[PDB]
Structures are given as structure tokens and as C-alpha cells.
Amino acid sequence: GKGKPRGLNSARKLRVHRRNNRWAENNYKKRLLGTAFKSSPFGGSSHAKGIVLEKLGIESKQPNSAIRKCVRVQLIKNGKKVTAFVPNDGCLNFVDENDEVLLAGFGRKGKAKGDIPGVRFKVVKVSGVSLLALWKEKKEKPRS
Amino acid sequence: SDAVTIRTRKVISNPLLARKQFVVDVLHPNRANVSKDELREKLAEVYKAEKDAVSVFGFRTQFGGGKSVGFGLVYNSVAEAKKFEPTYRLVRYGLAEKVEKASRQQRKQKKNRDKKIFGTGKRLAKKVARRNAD
Amino acid sequence: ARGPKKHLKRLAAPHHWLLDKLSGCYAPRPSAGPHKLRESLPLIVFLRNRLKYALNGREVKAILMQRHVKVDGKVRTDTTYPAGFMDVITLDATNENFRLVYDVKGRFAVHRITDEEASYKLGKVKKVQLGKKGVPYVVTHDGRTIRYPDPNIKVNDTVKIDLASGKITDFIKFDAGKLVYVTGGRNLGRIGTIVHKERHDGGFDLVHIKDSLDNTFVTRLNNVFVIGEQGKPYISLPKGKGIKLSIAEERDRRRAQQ
Amino acid sequence: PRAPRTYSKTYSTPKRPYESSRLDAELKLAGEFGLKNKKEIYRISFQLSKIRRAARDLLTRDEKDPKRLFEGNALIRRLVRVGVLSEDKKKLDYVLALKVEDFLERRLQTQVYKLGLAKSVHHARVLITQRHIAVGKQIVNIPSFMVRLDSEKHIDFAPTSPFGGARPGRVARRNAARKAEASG
Amino acid sequence: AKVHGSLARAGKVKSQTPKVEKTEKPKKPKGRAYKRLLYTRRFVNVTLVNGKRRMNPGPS
RNA sequence: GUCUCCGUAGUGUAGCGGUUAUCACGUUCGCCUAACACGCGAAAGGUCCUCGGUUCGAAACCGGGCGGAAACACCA
RNA sequence: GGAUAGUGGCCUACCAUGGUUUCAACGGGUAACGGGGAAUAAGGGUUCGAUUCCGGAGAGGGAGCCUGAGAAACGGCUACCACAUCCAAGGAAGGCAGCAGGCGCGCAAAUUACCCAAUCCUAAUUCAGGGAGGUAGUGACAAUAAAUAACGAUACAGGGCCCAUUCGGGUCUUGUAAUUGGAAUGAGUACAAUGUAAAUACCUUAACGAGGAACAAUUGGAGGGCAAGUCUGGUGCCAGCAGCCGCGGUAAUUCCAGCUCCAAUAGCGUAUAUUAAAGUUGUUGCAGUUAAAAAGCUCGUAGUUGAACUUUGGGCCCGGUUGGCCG
């Protein structure tokens, strides 16, 4: 009988057994338990502004050799200490301490992307101007 | 302006409103449009009426040029035209004059200010003037 | 919500009014009157979109204020008067008398009747009771109250109201072999003959009405309206007489007309 | 609180956007029929999918079915009207055997080329968009018009076009005035 | 384990690289004309075939 | 906006008007392999935030400006 | 029996000890108003649904009440709490989750404009009022169509074929051009007309409006999946690149720039949530000997499932549908 009930009046048993068995799914538990509203640093948001507390530098994981030139930024709403990642080459010069940086996800749905250990977010906009614009010299960072 | 050939369509009769309605089809070859006063002028003699007895609106020029479709009305009498034609079209041609009642904003403020006083205010005006004279 | 509602958005109006969905967000809600709002037709929509006599809302108001139309003998002056089934609008000007009869398709019609036909109106009685002072009365579908009726008149029959005098002149009993008119439902506007009925003493009496083309359908007794005996209609039937041709037959009719 | 207007997407992006075989197929079709965007090919394929889905749903129903018959001839009549299906193929099975090229051939761009007034499909496009070509007595500037075997005889130069007589035109006047003043 | 590694090497190669300016070229047609240019180059005037068609050959 | 506490190599951050140097980390350099690695053998790294004076002579004596680190203010 | 406009523990006095529950009561959480519906897909289904329509709740959190048919009303009052305004300190006046607009909050969301001209509503009533509503402005939330270019002649390079008069012309071609030429409208100007309550736009059309220096189309990538370089210069496990594998330690087809090429196209990339992919939720339609998966074994309820059998067979006919000799 394939290990499942097969009667014309047996629907509660399948419905209940479905309810417990779907809890093994990572997505099902992640959505219904609502851990993104409790433990996620972004709190279920695509972007989050913060204050650049300090400039940070981390080393790569195995088979690699680089300093990723990260940054430690405290989010405004949550007030949590969160590490970010300035993507492009020569982009730490644009950023500085006590600055507003628009954070964003890093593409792994919470996990670390690559050789960067612990960092799971990247800086997209600093001081209201996009990082790409300054790197391509299309816009200039406001002074004050 | 050339070969206007005003052809009327869907003509109807309303003794209820003392008017005849018809979707007026006008062709304007090699010319842009026909002015509203233009169609009203020759609308008079086809219906054997006067210039100040007809009403036309619409005239959305057909894409490409050379054709325009509008809807027209004809009224039997001048007094009937006054009592049935809306005021906005009356002032439009020559039929009346639109007096400016200031605008909506000041009228609302004046209405509220007049609502704040209970009565004509002549006694209130003389009382406040006497008390606040010094 | 804290009282009655006097508004009708242009999305909840009855679909047989054939109103659009772009000219304004509201609909002409009918005022309280002889018929229900979902089973009648306001005078504004009838004169503006059906007869096309009036273009704008004020044109209907000007025509109504000028004492031209006459609904059921009464001139009336309300733009939202709920004229429904068995309503005759008489126009002194244009020499036309209009009668509100449903069509086969499921809407109202512009059927024109002679001046003699407008002098009488058919009415289906709803209640028969002994009122105060012992006077009997009947309650027609339009809500008209006629005192001292024929004792043979019972529930679910039709009377011929004289309109001008408001007196019953003829009554048609409900029995097998009677031409009726379905008012309301997915089978509204059909005209046929009664063969039999299952009583079902729990509500919603059903009657098997059969069309002239041997087509049979079931409609609740609350939606029927006897309009005469077999083969002789007491009212001038609208065009088509409720044949209810299918989508195939309608298409061939169009191709045989163009 | 007015009733909202209805909008719909008329194109379907391919599930496999990255494939050499399909990529060259649409490039050949677009170049042959003179199309700039491949969304035009995406659009015309989307219409083909819809009618094929509708016709497929009809073919799972028995014969002498009022629903199958009425919609079946209505779809067949529309297809033969627009000219994508020949008169001897009105049997509801060739409808599933329609291809994109058959629909593309019915576009006004290809018909202008076929009747011989553009000498090139790209020149048909500029003729379409420059209002030098009309349908019947109406000037049409849309490349996709899908003539329906009845207006094909009415495709001709617009009365308000320099090519078909009328007023000579803009750049011609500037050249004509320049040479007239030079010679005067 | 260190987290305060030297950051003075940031933007190094971004500076030592030479500067080259994009020289002007005849304007490539845009829109339907580009598709026509692709059509006339992909199939009509294919030049290098070798054993399989090549889009952007290098210096051979 | 006004008032107050600090500013010193690359990170650390000393140290003291006739004179700025030290310390670890680091920063490089000879060392080996193949690149390493640890192991190692040596030396490159501050207008004392900016200006102006006091000044024989000042970074430090003083004041102005800025940066940062803390406050109170700021109804056309 | 009170109270209600009414039935009723709605309330009261007395009497009886009942009522619900593993068929999921009760309690807790809800990034929960519900539904019509929206996205997604062969089917099955999953997710979302404050948000234009219907039915509900609220006017800052509660309570109470007048008037009126209808309110437990807050753009109506009364009281308290948390807020907050004007004070010549006695006192008085307020609840934008109405239309605009302001601060704060945040990734995140528009003018302190015009008109009752339309669609309606209300009053004693055709006339008046309505930030209901409509119009305009901001607007790349999403959708539809669609400019940025085409067409001749010259300098080369071709594909069938004619002469077989040598490698001469090549008549018709399709492109490459430090070739050159005519015609063509659109974007933008708009005299004017129409549009509209007045307008602003759309359409119409006088007249003015390209030759590329021009009226300039970007967004990403080129090792693989996943189409597009064993090209040049710079860097040398440094800078950095990569969603996955991985690349860079002086020969980088993966970095940074140039050339070329390709992908979508006024659109493209990125982040988060969701769907198909996923037969990785498996009712259709998973696996359980060893990849994670038979409870040590047995009894056993709720639940699920549960042997066969009881009217057949035979004729007599009639009228409808589908085609059918003969048309």
C-alpha cells in the first residue's frame, strides 16, 4: 500500500501527516517560524542604512590569499553590530568613519558568498551616492 | 475649408427638448480643421435655421487627416436655446458672459468667516469698534 | 452602517442596466418606490442610454421638471424613480407610449404600445388579506393596494389594473395551460406554457414552463408572471416572444441578416 | 474608486534564453521580415501559443459539441479572415500546425514588400513610420497591421504623401528654393 | 588571527595602470539597422569558417 | 549656532619653547624553497591637525581655523 | 419575572448539574479584517491577498450619553489617562488611519493647484452645496505601440551564365569604402484650429525643423554551466574577480584598462520574499537492507480498511440521434 492510507474516507490522516512532514523543509520552517523577523540582522528587509563605526580587514579562507577590506557598520533600526563588504577596487577611500551606508544582501540568502569569512552583506550606497557612480567617476561624494 | 461637404448622420427629433440631435461628419481635405463657427454657419441653412440656434461639440480629428467626427444639436428658438443649452456653451459662442465669482478658495473662506458670526453683524461690528477703539 | 445607505458605485449596479465602467465611479441608485432597486430601471438611465433622448444628467432633470413623462398615469418628477416590470411611461410629446418589458436576452426593452394598450396594466398579486374594518384587499407586484377585490382572486394570479381608475377589471387564474412571463433569474424573459408543478411544501415552489418550440425549463413560482391563457396573450408580447435561440442559431440569424 | 483598466503582457520570454540554435533562428526570421526587437518575435509566438492552447482544448471534445463547434468555427473564421489559413485547411487540425512564419507573412511590412513599393523590408519600415503609406482611406504608421485579404487591394499610397502626388515635400522645397534663388 | 590588517594597499592596481582614452570610431547603427548588420554578417557574409563558425577570431 | 574635553608614524601612539622621538605591532630589505613556511640576518617609516603671532629660539606660551570626540542651542 | 423594537441567562429569583473535548475542545503565537481575486505553472498544487468591489472594525487608548427612523457618532458632546495649543496665570480651545502639506520612522511611497464641466448624493429643491468626484502637476510601481534610419550612383569583392575572340567585357547581383549624390518624415519648435468649465495634453495641419561634430542608447558579460578572445598593455596569492567550480605567488583566454565580439534593448543589473524548476512535500507522484529513514516485541482503542451472495435471462414493439442505396 506504499506505506500511506488509501481509503475514500481517510483524509485527516494524510492532511495531518503532511503538516508534520513539511516542517522538515528548510523554507517551510524559515517562513512560518518567522526567524527573519527575530534573528535576521536586516529584519526581513532588502536594504538597511547604518553608521560606519570603523574600517575592517579580514583574510581569505583556504586556497586563496587576499584582504577583503570589509567594514563594521551598526544598523540604525536594530542597533546591531554588522560587518559589510565594500565590493569594488579602490572603494574604501570613498567611505570613512561616521558615514551613512546603504547595506544590501550578498546573494547567498544569508550565508557567506566566498572566501570572505562571516561577512554576508555588501555596501551599495554611501552618503546618498552610489558606490558604482563614484568608482566610474560619474558622481562625486558630497563633502558635508 | 475646401470641399467641406458637411454630411449629417443619425439625425433624431426631440420635441421633449425642442431640439434635433445628429452626429455631424465633416471632411476637411488638404486643410487642417474646420473652425466651430464655420460648421455652425452652414448648419443654419441646411436645417433652415439661424446661426444662433445650433450647437456642435466634439470634432476629434480622425488620425491621418481629412476627416472629423463630432456631435451637433439644433434648437428651434432663441429662448428655447437659452433655457436648454448649458451655460458653458452659451458664453462660448456669443450667447452670454461668464462673470467671475472670484474662485472656490476665497468663497469657502468667506463662507466660513460668515459662519463664525451669528447674525448680520452690524451690531457686532459697532460693538467691537467701540470696545477696540482705544 | 449606523443607518441606511444612499449611494451606488458603478460596479455593484445590476448588470441588466447595461451601464459602462469608465463614465464615473457611481451609479444612479433608485429611490424607494414600487419596485426593488435590483429589479427596476431608473428614469435617468432609461432616457439617457436607452432612448438617447437626453445626453447629460441635467437634460434628464430638465425634461422631468418640464412635466413630460407620465409613468403609470402619474407624471412623476424623480430622476431615480424605480420603474420596473409592468411600468408604462407615457409621453405627451413625440406621441409615444413606452412599456417596460423584459427581453429574451436578459435586459429591458423599448417596446412601443398603442394608446389603448397603455390604458391597462397587468399586475401579479402577492398577498390577499382581510384588512381593518373587514375589507379585503390584494397586493400586486408593484405594491398597489386595491380594496374589495373579486373573491375568486387568490395568491399567485394576475389582475388587469385599469391604471386610470386603479380598479381591477379582469383576473387570470393560475392553472395548467396559461401563458406566463418569467421575471427574474437566469431564465428571465422566457415566455411559455405551464404543464405541471411540484408543490414542495417547504418553500420555493417550482413550475415547469414549456416553450412553444417544445423547450422546457424550471423556474421558481416567485419569478413567474401569468400574462394570459394558452395562445392568447393579454399583453402585446415583445419582438421574438422569448424563443431563446442558442448561440449557433443566433450566429446564423446574423449571417442571414448582414 | 473608478473601475481599473485592464492590462496584459503580450510577449513571453523564452525559458532557455541562452541557446545558439534558437538564437540564430530568430535572427534569421527578424532579418528576413525586417524586425528590430526580438520581442516582436516573442509577441507573435505568444499569440501562436494562445490560439494553439485554445484550439487544443477544443480538440479534446467530441464532435457535434455546441461549445466546440461555435468557438471552433469562430476561431477558424478569424484565421481564414486574417489570411494565415487557406480555405481548404479549415478543419481545426491545421490550426495546431501553424508556424510563426505564416503569421509574420501577414504583417503589413511584408505585404508592402510583396506588392512592390519598398524594394527592401527596411525601406518598408521607414515608409511605414514616415506616413507615406495608407490602408484604404486611412494613414497607418504601425508596421504590424495584419491585413485580412480584404484590405490587401486597398493598400496604396496615401493622398497626403509626396510620393503619391500631393504637395512636393520638405527637403525638396529647401533644395528647390535654394536652386531657384541661386538661378534668380 | 588578525582583524586589523594593513589597508594601505587598497586601490593599488587602480593607480599603477596606464591611462588609455577611447578613440572615436564610425557610429555603429542602432536598432533595426544593427539587426540587419548582424544578419548581413552572421549568414550572408560569413568569412571565417575553419571547421565550425567563429564569431570573434583573434590574430592567427 | 554657543560652550566645553582631546588631536601626536602605517596600525599603536609615546615624549618633551632654545632640539620629533621611542615602543610593540606592522613596513620593507639580505635569508632559504619552487612558491613557501617557521627558522631567521638587517633597516625604511612624523608642517607634532591648519594659520597667525609671542618669538634668539615654539608643536608644546597664547589666540584664530579645521578635524574628530562630547554637550547645550537653532519657531521665515 | 424584569429589560429589549423583538426570540434568547440579555439580566434577575429559585431549582436540577449540566455543556465542550484526540472527529484537535481549551490555551498561546500570528511580519492574521475576511471574501470576490492576484502571481506561478501540462494536470495536481503552492504562495499572496492592507490596497479601487462586497461584508466588517476604528477616529489617540477606554467608558457614558443627548438629538434623530437610524450613532453608542468623535470634521456631536461628558469624564479619566497618555499627548498637545493660546495665556494681560483667572481661564479657554483640540483630536489629519478626510483633501493637500509638516516633523519623526524607515530600504520604501506625490502639488499646502483648478473645477462641480462631467458620474452621482443631499436640502424646502431643475438654479445651491459636496478635497464624494473629475481635471492638471510630480511620477521609469506595473502594461500597449513605437524614433535613433532608409534608398540610388562610383572604388573593390562576388553567384548563376553569355561569348570559349587570350586573365577582356561582364551585362542582373550582395557587401566592403580616408567615395559622392539626390529624395523622406519623425523627436523638437505651434501661426492656427480642435481639445477642454478655463485650460495643459492627444489628433489635425500653415511655416521653421539631420549628412554624422551630427537630433550621439545604454545595461552586463566574454574559462565552464551560460553566447561572447589563447588579443594587446598594466598588476604579480598583492590589488582584486567569482551566485557554483575556481583565477591571481613575473608567460592571467577569469583581475584592472584598450580593441573586438555577443546577450536584452529604453531598457538592463543587483538585493530580499515567492512560484515553476522540485518526482527536494510526492493525493496524483518520494524513500526506509547498506546514501537520513521499520518503534526491541506483543496486546489494543479512536481512526482506516473490511469474503461471497438477494432480478437474471428471454422476447414483443414504438418513437428520437448519427451517418446511409436513391441525391
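In order, the residues displayed for chain A correspond to 2-145 in Swiss-Prot numbering, which applies throughout.
Looking at the header, which is where the method is noted, we find electron microscopy, 3.2 Å.
Cβ coordinates come from backbone N, Cα and C, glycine included.
Look at A:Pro64 (mutagenesis position): DSSP puts it in coil. The note that Swiss-Prot attaches to the published mutagenesis A:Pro64 to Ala is: Lethal mutation.
Cβ-based neighbour count (10 Å, all protein chains) for A:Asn65 (mutagenesis position) stands at 11. In Swiss-Prot, the entry for mutagenesis A:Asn65 to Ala states: Lethal mutation. The structure shown retains the original residue.
The Cβ neighbour count for A:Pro64 (mutagenesis position), using a 10 Å radius over every protein chain in view, is 6.
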